[PDB]
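Undergrad: First the structure, then my questions, so here it is.
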Amino acid sequence: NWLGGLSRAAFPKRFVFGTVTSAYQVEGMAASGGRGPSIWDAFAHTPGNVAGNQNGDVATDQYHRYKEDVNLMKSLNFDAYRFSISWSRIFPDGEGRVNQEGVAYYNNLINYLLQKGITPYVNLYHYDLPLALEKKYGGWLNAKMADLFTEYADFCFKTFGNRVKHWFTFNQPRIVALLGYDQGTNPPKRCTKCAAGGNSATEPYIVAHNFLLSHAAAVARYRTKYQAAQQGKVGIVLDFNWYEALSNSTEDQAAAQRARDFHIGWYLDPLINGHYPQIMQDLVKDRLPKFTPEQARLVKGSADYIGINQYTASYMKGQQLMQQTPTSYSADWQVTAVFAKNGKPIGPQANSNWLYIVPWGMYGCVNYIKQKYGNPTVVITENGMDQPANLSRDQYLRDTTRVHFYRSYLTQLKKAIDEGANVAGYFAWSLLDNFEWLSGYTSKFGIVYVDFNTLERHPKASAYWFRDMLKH
Ligand SMILES: OC[C@H]1O[C@@H](O[C@H]2[C@H](O)[C@@H](O)[C@H](O[C@H]3[C@H](O)[C@@H](O)[C@H](O[C@H]4[C@H](O)[C@@H](O)[C@H](O)O[C@@H]4CO)O[C@@H]3CO)O[C@@H]2CO)[C@H](O)[C@@H](O)[C@@H]1O
Ligand SMILES: [Zn+2]
(Lines of atoms letter the chains of each structure in order from A and count residues from 1; the text may use other names and numbers.)
(Lines give C-alpha, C1' and ligand atoms only; values in the text may rest on other atoms or scores of the structure.)
(Ligands and ions follow the chains in the order given, each with its own letter.)
Protein backbone atom coordinates (compact mmCIF):
# COMPACT_ATOMS: atom_id res chain seq x y z
CA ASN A 1 0.00 0.00 0.00
CA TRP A 2 1.07 3.68 -0.10
CA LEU A 3 2.46 3.29 3.45
CA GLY A 4 4.44 0.23 2.26
CA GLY A 5 3.71 -1.68 5.47
CA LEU A 6 4.99 1.18 7.62
CA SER A 7 3.23 2.27 10.81
CA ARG A 8 4.07 2.92 14.47
CA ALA A 9 3.91 -0.86 15.04
CA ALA A 10 6.80 -1.21 12.55
CA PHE A 11 9.07 0.79 14.88
CA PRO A 12 10.15 0.28 18.53
CA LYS A 13 7.77 0.92 21.39
CA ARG A 14 7.97 4.64 22.33
CA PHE A 15 9.88 5.54 19.12
CA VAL A 16 9.60 9.33 18.63
CA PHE A 17 8.30 10.89 15.39
CA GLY A 18 8.59 14.63 14.80
CA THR A 19 9.06 17.48 12.37
CA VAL A 20 11.76 20.14 12.43
CA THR A 21 12.32 23.84 11.77
CA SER A 22 15.02 26.32 12.81
CA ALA A 23 14.56 29.83 14.17
CA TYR A 24 15.88 32.01 11.35
CA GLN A 25 14.30 29.76 8.72
CA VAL A 26 10.73 30.03 10.05
CA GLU A 27 10.20 32.59 12.84
CA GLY A 28 10.29 35.91 11.04
CA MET A 29 10.11 39.01 13.25
CA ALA A 30 13.88 39.15 12.70
CA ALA A 31 14.23 42.81 13.68
CA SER A 32 11.19 42.94 15.95
CA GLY A 33 10.12 41.76 19.41
CA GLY A 34 13.49 43.04 20.67
CA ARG A 35 15.56 40.51 18.69
CA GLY A 36 19.12 41.59 17.89
CA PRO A 37 20.72 40.77 14.53
CA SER A 38 22.58 37.53 13.84
CA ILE A 39 25.35 36.96 11.30
CA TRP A 40 22.61 35.62 8.98
CA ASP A 41 20.63 38.88 9.18
CA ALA A 42 23.69 40.86 8.04
CA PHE A 43 24.56 38.27 5.39
CA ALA A 44 21.03 37.93 3.95
CA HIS A 45 20.56 41.74 3.71
CA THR A 46 23.70 42.07 1.59
CA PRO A 47 22.76 42.18 -2.13
CA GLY A 48 23.91 39.07 -4.03
CA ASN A 49 24.28 36.76 -1.03
CA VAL A 50 20.88 35.00 -1.20
CA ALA A 51 18.72 33.95 -4.18
CA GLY A 52 16.54 36.91 -5.22
CA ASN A 53 18.11 39.04 -2.42
CA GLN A 54 15.68 37.35 -0.05
CA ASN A 55 15.98 37.16 3.71
CA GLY A 56 14.30 35.80 6.85
CA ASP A 57 12.75 39.10 8.01
CA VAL A 58 9.26 37.58 7.73
CA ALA A 59 10.02 33.97 6.68
CA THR A 60 6.91 31.86 7.53
CA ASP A 61 5.92 34.27 10.37
CA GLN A 62 5.78 31.33 12.81
CA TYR A 63 6.38 33.99 15.51
CA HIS A 64 2.75 35.09 15.19
CA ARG A 65 1.27 31.85 13.83
CA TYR A 66 2.88 29.23 16.11
CA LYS A 67 -0.45 27.95 17.49
CA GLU A 68 -1.68 27.24 13.94
CA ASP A 69 1.53 25.30 13.21
CA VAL A 70 1.33 23.34 16.50
CA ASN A 71 -2.34 22.47 15.83
CA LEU A 72 -1.28 21.26 12.41
CA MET A 73 1.56 19.04 13.66
CA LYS A 74 -0.81 17.51 16.25
CA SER A 75 -3.43 16.91 13.51
CA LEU A 76 -0.71 15.02 11.56
CA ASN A 77 -0.08 12.65 14.51
CA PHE A 78 3.52 13.70 15.31
CA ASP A 79 4.80 13.21 18.88
CA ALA A 80 7.52 15.82 18.91
CA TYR A 81 8.80 19.06 17.40
CA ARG A 82 12.44 20.00 16.93
CA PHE A 83 12.96 23.76 16.83
CA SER A 84 15.74 26.17 17.75
CA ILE A 85 16.01 29.11 20.12
CA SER A 86 17.44 32.26 18.49
CA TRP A 87 20.37 33.31 20.70
CA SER A 88 20.01 36.95 19.60
CA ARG A 89 16.25 36.90 20.41
CA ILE A 90 17.13 36.07 24.05
CA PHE A 91 20.36 38.12 24.28
CA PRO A 92 20.31 40.81 21.55
CA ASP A 93 24.06 41.38 22.08
CA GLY A 94 24.82 37.69 22.77
CA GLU A 95 25.71 38.48 26.40
CA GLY A 96 24.39 40.80 29.15
CA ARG A 97 20.84 42.13 28.80
CA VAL A 98 17.95 39.63 28.49
CA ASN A 99 15.16 40.43 26.03
CA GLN A 100 12.06 39.50 28.09
CA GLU A 101 9.74 39.61 25.06
CA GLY A 102 11.97 36.96 23.43
CA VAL A 103 11.86 34.78 26.54
CA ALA A 104 8.05 35.13 26.56
CA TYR A 105 7.81 33.88 22.94
CA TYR A 106 9.67 30.65 23.69
CA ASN A 107 7.71 30.20 26.93
CA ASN A 108 4.47 30.54 24.96
CA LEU A 109 5.68 28.11 22.28
CA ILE A 110 6.94 25.49 24.76
CA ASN A 111 3.78 25.75 26.87
CA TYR A 112 1.47 25.37 23.86
CA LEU A 113 3.43 22.37 22.53
CA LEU A 114 3.06 20.68 25.93
CA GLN A 115 -0.64 21.62 26.20
CA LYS A 116 -1.14 19.88 22.83
CA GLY A 117 0.91 16.82 23.83
CA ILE A 118 3.91 17.57 21.56
CA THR A 119 7.39 17.02 23.08
CA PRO A 120 9.79 19.94 22.52
CA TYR A 121 13.28 19.00 21.26
CA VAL A 122 15.20 22.23 21.47
CA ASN A 123 18.33 23.31 19.63
CA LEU A 124 20.30 26.10 21.26
CA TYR A 125 22.10 27.08 18.05
CA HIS A 126 21.30 26.78 14.35
CA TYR A 127 23.87 28.98 12.47
CA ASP A 128 22.47 32.19 13.99
CA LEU A 129 25.38 33.60 16.00
CA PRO A 130 24.55 37.06 17.44
CA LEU A 131 26.19 39.63 15.17
CA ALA A 132 27.57 41.44 18.24
CA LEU A 133 29.60 38.34 19.17
CA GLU A 134 31.04 37.99 15.67
CA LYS A 135 32.16 41.65 15.74
CA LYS A 136 33.40 41.78 19.36
CA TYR A 137 35.06 38.34 19.69
CA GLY A 138 35.53 36.97 16.16
CA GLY A 139 32.87 34.29 16.67
CA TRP A 140 33.87 30.62 16.51
CA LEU A 141 37.55 31.49 15.91
CA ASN A 142 37.72 32.58 19.58
CA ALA A 143 38.05 29.96 22.35
CA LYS A 144 36.07 32.42 24.55
CA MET A 145 32.97 31.12 22.71
CA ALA A 146 32.95 28.23 25.21
CA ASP A 147 32.30 30.67 28.09
CA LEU A 148 29.85 32.77 26.06
CA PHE A 149 27.86 29.78 24.82
CA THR A 150 27.84 28.19 28.29
CA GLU A 151 26.33 31.34 29.86
CA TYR A 152 23.63 31.44 27.15
CA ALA A 153 22.99 27.69 27.60
CA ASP A 154 22.85 28.14 31.40
CA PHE A 155 20.13 30.79 30.99
CA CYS A 156 18.10 28.51 28.71
CA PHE A 157 18.40 25.55 31.12
CA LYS A 158 17.31 27.72 34.06
CA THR A 159 14.45 29.39 32.19
CA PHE A 160 12.99 26.49 30.17
CA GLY A 161 14.53 23.28 31.58
CA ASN A 162 11.73 22.53 34.03
CA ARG A 163 9.64 21.87 30.90
CA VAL A 164 12.20 21.12 28.16
CA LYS A 165 13.85 17.71 28.70
CA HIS A 166 15.46 17.16 25.30
CA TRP A 167 18.17 19.61 24.25
CA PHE A 168 20.70 19.91 21.46
CA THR A 169 23.56 22.35 21.56
CA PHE A 170 24.60 22.77 17.92
CA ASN A 171 23.40 22.03 14.39
CA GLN A 172 25.87 20.72 11.82
CA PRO A 173 29.13 22.27 13.05
CA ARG A 174 30.79 20.58 10.01
CA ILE A 175 28.75 22.83 7.69
CA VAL A 176 29.56 25.97 9.69
CA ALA A 177 33.26 25.05 9.50
CA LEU A 178 33.09 24.08 5.79
CA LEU A 179 30.87 26.81 4.34
CA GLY A 180 31.73 29.58 6.79
CA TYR A 181 35.52 29.10 6.92
CA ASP A 182 36.72 26.78 4.11
CA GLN A 183 34.56 27.74 1.11
CA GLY A 184 33.46 31.10 2.59
CA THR A 185 29.97 30.85 1.05
CA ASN A 186 28.11 31.12 4.38
CA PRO A 187 28.65 33.79 7.04
CA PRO A 188 31.21 34.96 8.13
CA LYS A 189 32.37 34.31 4.53
CA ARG A 190 35.94 33.49 5.51
CA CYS A 191 38.43 31.65 3.31
CA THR A 192 41.95 31.98 1.91
CA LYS A 193 40.77 34.10 -1.07
CA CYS A 194 37.92 35.91 0.75
CA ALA A 195 37.44 39.68 1.23
CA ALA A 196 36.65 39.12 4.93
CA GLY A 197 39.99 37.34 5.35
CA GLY A 198 40.61 33.79 6.51
CA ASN A 199 42.53 30.61 5.81
CA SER A 200 40.76 27.54 4.44
CA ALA A 201 43.55 25.20 5.67
CA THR A 202 43.45 26.22 9.37
CA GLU A 203 40.23 28.00 10.35
CA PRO A 204 37.79 25.10 9.77
CA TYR A 205 39.77 23.07 12.32
CA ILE A 206 39.89 25.92 14.85
CA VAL A 207 36.13 26.41 14.46
CA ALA A 208 35.28 22.70 14.85
CA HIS A 209 37.50 22.51 17.93
CA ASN A 210 35.73 25.46 19.53
CA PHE A 211 32.30 23.90 18.78
CA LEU A 212 33.42 20.70 20.56
CA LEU A 213 34.84 22.60 23.56
CA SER A 214 31.72 24.79 23.75
CA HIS A 215 29.43 21.77 23.60
CA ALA A 216 31.42 20.04 26.33
CA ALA A 217 31.39 23.12 28.56
CA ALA A 218 27.62 23.61 28.20
CA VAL A 219 26.96 19.93 28.99
CA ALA A 220 29.28 20.07 32.01
CA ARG A 221 27.24 23.05 33.26
CA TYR A 222 23.98 21.14 32.64
CA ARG A 223 25.23 18.04 34.48
CA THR A 224 26.74 19.88 37.46
CA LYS A 225 23.96 22.47 38.00
CA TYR A 226 20.63 21.44 36.40
CA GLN A 227 20.39 17.73 35.63
CA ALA A 228 19.73 16.51 39.19
CA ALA A 229 16.62 18.71 39.38
CA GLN A 230 15.52 18.71 35.71
CA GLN A 231 16.43 15.15 34.68
CA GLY A 232 16.71 15.98 30.98
CA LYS A 233 19.26 15.25 28.28
CA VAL A 234 21.60 17.21 26.02
CA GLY A 235 22.95 16.06 22.65
CA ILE A 236 24.35 17.58 19.47
CA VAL A 237 23.25 17.42 15.83
CA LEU A 238 25.75 16.30 13.21
CA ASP A 239 25.33 15.97 9.44
CA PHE A 240 26.21 12.59 7.97
CA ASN A 241 25.83 11.62 4.36
CA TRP A 242 26.86 8.11 3.42
CA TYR A 243 30.06 7.32 1.51
CA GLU A 244 30.31 4.03 -0.37
CA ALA A 245 33.54 2.79 -1.93
CA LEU A 246 33.27 3.11 -5.72
CA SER A 247 34.87 -0.34 -6.12
CA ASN A 248 36.17 -3.03 -3.76
CA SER A 249 39.79 -1.96 -4.33
CA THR A 250 41.98 -1.23 -1.30
CA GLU A 251 42.37 2.42 -2.41
CA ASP A 252 38.61 2.99 -2.91
CA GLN A 253 37.70 1.28 0.39
CA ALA A 254 40.33 3.44 2.16
CA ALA A 255 38.91 6.57 0.46
CA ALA A 256 35.36 5.83 1.62
CA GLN A 257 36.60 5.33 5.18
CA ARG A 258 38.78 8.44 5.02
CA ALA A 259 35.72 10.44 3.90
CA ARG A 260 33.60 9.04 6.77
CA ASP A 261 36.35 10.03 9.23
CA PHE A 262 36.71 13.61 7.92
CA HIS A 263 32.93 14.02 7.73
CA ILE A 264 31.42 12.46 10.88
CA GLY A 265 34.48 11.06 12.72
CA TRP A 266 35.73 14.64 13.03
CA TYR A 267 33.07 15.10 15.75
CA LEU A 268 32.10 11.55 16.80
CA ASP A 269 35.60 10.35 17.63
CA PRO A 270 36.05 13.21 20.09
CA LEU A 271 32.49 12.82 21.50
CA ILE A 272 32.65 9.02 21.84
CA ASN A 273 36.36 8.17 22.15
CA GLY A 274 37.98 11.41 23.33
CA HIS A 275 40.26 12.00 20.32
CA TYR A 276 40.18 13.11 16.70
CA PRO A 277 40.25 10.31 14.09
CA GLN A 278 43.76 8.89 13.58
CA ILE A 279 43.68 9.66 9.83
CA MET A 280 42.97 13.35 10.54
CA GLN A 281 45.82 13.45 13.06
CA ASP A 282 48.11 11.83 10.45
CA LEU A 283 47.15 14.06 7.49
CA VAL A 284 46.24 17.42 9.07
CA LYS A 285 49.02 17.27 11.69
CA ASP A 286 49.92 20.66 13.23
CA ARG A 287 46.79 22.33 11.77
CA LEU A 288 44.55 20.04 13.87
CA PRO A 289 44.25 21.42 17.42
CA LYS A 290 45.17 19.07 20.29
CA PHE A 291 42.83 18.47 23.18
CA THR A 292 44.56 18.51 26.56
CA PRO A 293 43.85 15.33 28.61
CA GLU A 294 41.40 17.34 30.74
CA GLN A 295 39.65 18.74 27.64
CA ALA A 296 39.45 15.32 25.99
CA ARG A 297 37.85 13.91 29.20
CA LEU A 298 35.30 16.76 29.21
CA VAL A 299 34.44 16.16 25.53
CA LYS A 300 34.31 12.34 25.68
CA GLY A 301 30.84 11.13 26.76
CA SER A 302 29.39 14.66 26.61
CA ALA A 303 26.47 13.80 24.29
CA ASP A 304 23.47 11.93 25.79
CA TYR A 305 22.38 11.16 22.21
CA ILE A 306 23.72 11.88 18.75
CA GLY A 307 21.48 13.74 16.37
CA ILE A 308 22.16 12.74 12.77
CA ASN A 309 20.95 14.81 9.83
CA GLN A 310 20.84 12.24 7.00
CA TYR A 311 19.99 13.26 3.44
CA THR A 312 22.12 11.61 0.79
CA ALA A 313 25.00 9.36 -0.30
CA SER A 314 27.92 9.35 -2.74
CA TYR A 315 30.62 7.02 -4.01
CA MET A 316 34.25 7.64 -3.11
CA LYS A 317 37.29 7.01 -5.29
CA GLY A 318 40.78 6.96 -3.84
CA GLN A 319 44.39 7.24 -4.91
CA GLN A 320 47.87 7.00 -3.34
CA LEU A 321 48.06 9.25 -0.27
CA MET A 322 50.61 11.94 -1.12
CA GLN A 323 52.55 14.74 0.55
CA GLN A 324 50.86 18.02 -0.45
CA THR A 325 51.00 21.70 0.50
CA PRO A 326 47.96 22.36 2.73
CA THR A 327 45.18 24.29 0.99
CA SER A 328 41.85 23.42 2.63
CA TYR A 329 39.87 21.14 4.93
CA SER A 330 38.15 19.80 1.78
CA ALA A 331 41.43 19.07 -0.06
CA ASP A 332 42.85 17.39 3.10
CA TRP A 333 40.62 14.30 2.57
CA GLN A 334 42.51 13.28 -0.62
CA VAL A 335 39.39 11.67 -2.11
CA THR A 336 37.17 12.08 -5.15
CA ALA A 337 33.38 12.10 -4.76
CA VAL A 338 31.67 10.14 -7.54
CA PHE A 339 27.92 10.13 -8.24
CA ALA A 340 27.57 7.22 -10.66
CA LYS A 341 28.65 3.57 -10.75
CA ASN A 342 28.60 1.16 -13.71
CA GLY A 343 27.16 3.97 -15.86
CA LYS A 344 24.12 4.56 -13.61
CA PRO A 345 23.63 7.58 -11.29
CA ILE A 346 23.62 6.78 -7.55
CA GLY A 347 20.11 8.27 -7.49
CA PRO A 348 18.01 11.08 -8.99
CA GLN A 349 18.50 14.59 -7.60
CA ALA A 350 15.90 16.56 -5.71
CA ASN A 351 15.86 20.37 -6.26
CA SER A 352 19.11 20.88 -4.32
CA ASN A 353 22.05 19.77 -6.51
CA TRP A 354 23.79 18.10 -3.55
CA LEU A 355 20.72 16.01 -2.63
CA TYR A 356 20.78 12.65 -4.42
CA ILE A 357 17.82 10.46 -3.44
CA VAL A 358 19.58 7.35 -2.12
CA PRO A 359 17.50 5.56 0.51
CA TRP A 360 20.19 2.94 1.20
CA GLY A 361 22.40 5.79 2.47
CA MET A 362 20.15 5.93 5.56
CA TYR A 363 20.91 2.28 6.32
CA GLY A 364 24.59 2.82 5.57
CA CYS A 365 24.97 5.74 8.00
CA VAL A 366 22.98 4.19 10.87
CA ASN A 367 24.58 0.73 10.58
CA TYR A 368 28.02 2.38 10.43
CA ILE A 369 27.50 4.39 13.63
CA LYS A 370 26.14 1.26 15.35
CA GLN A 371 29.19 -0.84 14.36
CA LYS A 372 31.95 1.76 14.75
CA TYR A 373 30.99 3.74 17.87
CA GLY A 374 29.49 1.14 20.23
CA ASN A 375 25.86 1.68 19.20
CA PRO A 376 25.28 5.08 20.86
CA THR A 377 21.74 6.44 21.11
CA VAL A 378 21.00 8.06 17.76
CA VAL A 379 18.16 10.38 16.78
CA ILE A 380 17.59 11.07 13.09
CA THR A 381 17.18 14.83 13.54
CA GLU A 382 16.60 15.77 9.87
CA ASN A 383 15.63 13.84 6.74
CA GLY A 384 13.80 15.23 3.70
CA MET A 385 13.94 16.55 0.16
CA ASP A 386 13.05 19.71 -1.77
CA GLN A 387 10.84 20.83 -4.63
CA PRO A 388 11.85 23.67 -6.99
CA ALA A 389 10.53 27.24 -7.13
CA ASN A 390 7.68 28.48 -9.33
CA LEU A 391 5.33 25.47 -9.21
CA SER A 392 1.57 25.92 -8.80
CA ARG A 393 0.01 25.31 -5.40
CA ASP A 394 -1.51 22.08 -6.71
CA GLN A 395 1.87 20.92 -8.06
CA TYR A 396 3.42 21.55 -4.59
CA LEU A 397 0.63 19.60 -2.88
CA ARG A 398 0.96 16.55 -5.13
CA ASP A 399 4.44 15.75 -3.81
CA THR A 400 4.56 12.14 -4.95
CA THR A 401 8.40 12.12 -5.07
CA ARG A 402 8.54 13.21 -1.41
CA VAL A 403 6.01 10.53 -0.41
CA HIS A 404 8.23 7.94 -2.16
CA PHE A 405 11.30 9.52 -0.45
CA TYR A 406 9.92 9.10 3.07
CA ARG A 407 8.52 5.61 2.47
CA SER A 408 11.92 4.46 1.07
CA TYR A 409 14.19 6.19 3.60
CA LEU A 410 12.02 5.08 6.54
CA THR A 411 12.01 1.51 5.23
CA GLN A 412 15.85 1.62 5.23
CA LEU A 413 15.92 3.12 8.72
CA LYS A 414 13.56 0.33 9.88
CA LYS A 415 15.99 -2.24 8.39
CA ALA A 416 18.86 -0.77 10.47
CA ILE A 417 16.75 -0.63 13.65
CA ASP A 418 15.54 -4.24 13.17
CA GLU A 419 19.24 -5.23 12.95
CA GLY A 420 19.81 -3.63 16.36
CA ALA A 421 20.69 0.04 15.78
CA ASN A 422 19.94 2.15 18.86
CA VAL A 423 17.78 4.78 17.08
CA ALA A 424 15.35 6.57 19.45
CA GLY A 425 13.54 8.86 17.02
CA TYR A 426 13.08 10.39 13.59
CA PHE A 427 12.36 14.00 12.54
CA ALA A 428 11.32 15.15 9.06
CA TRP A 429 12.96 18.27 7.60
CA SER A 430 10.81 20.30 7.38
CA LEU A 431 7.34 20.89 8.84
CA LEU A 432 7.01 23.89 6.48
CA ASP A 433 8.46 25.31 3.30
CA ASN A 434 10.88 27.91 4.65
CA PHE A 435 13.92 30.17 4.17
CA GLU A 436 16.53 27.76 2.77
CA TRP A 437 19.74 29.73 3.42
CA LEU A 438 21.50 30.59 0.09
CA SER A 439 18.49 29.26 -1.87
CA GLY A 440 16.14 31.66 -0.07
CA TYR A 441 12.54 30.73 -0.92
CA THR A 442 13.50 28.85 -4.14
CA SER A 443 13.82 25.51 -2.31
CA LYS A 444 10.73 23.88 -0.77
CA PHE A 445 11.49 21.20 1.88
CA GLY A 446 8.14 21.19 3.76
CA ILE A 447 5.55 18.47 4.20
CA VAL A 448 3.27 21.54 4.53
CA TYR A 449 3.16 24.05 1.69
CA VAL A 450 3.56 27.74 2.54
CA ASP A 451 2.23 30.32 0.09
CA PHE A 452 4.91 33.00 0.45
CA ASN A 453 2.58 35.80 -0.73
CA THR A 454 -0.27 35.13 1.71
CA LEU A 455 1.63 32.98 4.28
CA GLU A 456 -1.24 30.41 4.20
CA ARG A 457 -0.37 26.80 5.12
CA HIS A 458 -1.61 23.85 3.06
CA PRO A 459 -0.63 20.24 3.92
CA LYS A 460 0.93 18.36 0.99
CA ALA A 461 0.37 14.65 0.18
CA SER A 462 3.47 13.81 2.28
CA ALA A 463 1.83 15.42 5.35
CA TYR A 464 -1.21 13.17 4.90
CA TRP A 465 1.14 10.22 4.38
CA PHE A 466 2.66 10.89 7.82
CA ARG A 467 -0.81 11.36 9.35
CA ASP A 468 -1.84 7.95 8.02
CA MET A 469 1.44 6.27 8.95
CA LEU A 470 1.51 7.75 12.48
CA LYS A 471 -2.09 7.26 13.66
CA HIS A 472 -1.88 6.05 17.28
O1 LIG B 1 19.45 22.09 3.19
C2 LIG B 1 18.36 21.48 3.91
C3 LIG B 1 18.62 21.52 5.41
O4 LIG B 1 19.78 20.71 5.65
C5 LIG B 1 20.80 21.11 6.60
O6 LIG B 1 22.03 21.50 5.90
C7 LIG B 1 22.40 21.02 4.59
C8 LIG B 1 23.03 22.21 3.86
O9 LIG B 1 22.00 23.16 3.57
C10 LIG B 1 23.80 21.84 2.59
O11 LIG B 1 24.56 22.95 2.12
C12 LIG B 1 24.76 20.68 2.81
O13 LIG B 1 25.44 20.35 1.58
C14 LIG B 1 26.56 19.45 1.67
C15 LIG B 1 26.16 18.06 1.17
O16 LIG B 1 25.12 17.55 2.00
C17 LIG B 1 27.35 17.10 1.20
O18 LIG B 1 26.99 15.85 0.60
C19 LIG B 1 28.61 17.64 0.53
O20 LIG B 1 29.66 16.77 0.99
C21 LIG B 1 30.87 16.70 0.23
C22 LIG B 1 32.07 16.87 1.15
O23 LIG B 1 31.98 18.06 1.96
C24 LIG B 1 33.33 16.87 0.27
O25 LIG B 1 34.53 17.11 1.02
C26 LIG B 1 33.42 15.51 -0.42
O27 LIG B 1 34.62 15.44 -1.21
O28 LIG B 1 32.26 15.36 -1.24
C29 LIG B 1 31.03 15.37 -0.51
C30 LIG B 1 29.89 15.06 -1.49
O31 LIG B 1 29.93 15.99 -2.57
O32 LIG B 1 28.85 19.00 0.92
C33 LIG B 1 27.73 19.91 0.81
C34 LIG B 1 28.20 21.30 1.21
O35 LIG B 1 29.24 21.69 0.32
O36 LIG B 1 23.95 19.62 3.31
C37 LIG B 1 23.45 19.90 4.63
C38 LIG B 1 22.96 18.58 5.22
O39 LIG B 1 23.99 17.59 5.01
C40 LIG B 1 20.37 22.21 7.63
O41 LIG B 1 20.34 21.75 9.00
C42 LIG B 1 18.99 22.81 7.44
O43 LIG B 1 18.88 24.07 8.15
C44 LIG B 1 18.77 22.94 5.94
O45 LIG B 1 17.60 23.73 5.67
ZN1 LIG C 1 2.95 38.41 11.74
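Here chain A follows Swiss-Prot for its numbers: 33-504, in order, are the residues you see.
Note that Cβ sites are derived from N, Cα and C of the backbone, with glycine treated the same way.
The annotation active site, nucleophile is assigned in Swiss-Prot to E414 on the grounds of experimental evidence. According to Swiss-Prot, the mutagenesis experiment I207 to V carries the following note: Increases KM for substrate about 5-fold. Increases kcat/Km values 9 to 24-fold depending on the substrate. Under its mutagenesis entries, Swiss-Prot includes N218 to H with the note: Decreases KM for substrate about 2-fold. According to Swiss-Prot, the mutagenesis experiment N273 to V carries this note: Increases KM for substrate about 5-fold. According to Swiss-Prot, the experimentally introduced change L470 to R is described as follows: No effect on KM.
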Undergrad: Would you identify which of the mutagenesis positions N218, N273 has the most other C-beta atoms lying within 10 angstroms of its C-beta?
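TA: When each Cβ's neighbours within 10 Å are tallied, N273 tops the list.
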Undergrad: Expressed to the nearest Å, what is the distance separating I207 (mutagenesis position) and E414 (active site, nucleophile) at their Cα atoms?
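TA: For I207 (mutagenesis position) versus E414 (active site, nucleophile), the Cα atoms are 14 Å apart.
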Undergrad: Would you count the other C-beta atoms found within 10 angstroms of the C-beta of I207 (mutagenesis position) for me?
TA: 15
Undergrad: List the mutagenesis positions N218, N273, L470 whose Cβ sits under 6 Å from any atom of ligand 1, in sequence order.
TA: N273
Undergrad: Would you mind reading off the Cα separation of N273 (mutagenesis position) from the residue listed as 'active site, nucleophile', to the nearest angstrom?
TA: 12
Undergrad: Within its own chain, what residues at least 6 apart in sequence put their Cβ under 8 Å from the Cβ of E414 (active site, nucleophile), listed in sequence order?
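TA: Residues satisfying the criterion: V52, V269, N341, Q342, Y343, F459, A460, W461.
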Undergrad: I need the CA-to-CA distance for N218 (mutagenesis position) versus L470 (mutagenesis position), whole Å please.
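TA: Cα-Cα, rounded: 8 Å.
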Undergrad: Show which residues of the chain containing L470 (mutagenesis position), separated from it by at least 6 in sequence, have their CB under 8 Å from its CB.
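TA: For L470 (mutagenesis position), the qualifying residues are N81, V82, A83, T217, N218.
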Undergrad: For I207 (mutagenesis position), which DSSP three-state class applies?
TA: helix
Undergrad: Look up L470 (mutagenesis position) in the DSSP assignment and reduce it to helix, strand or coil.
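TA: Where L470 (mutagenesis position) sits, the three-state DSSP reduction gives helix.
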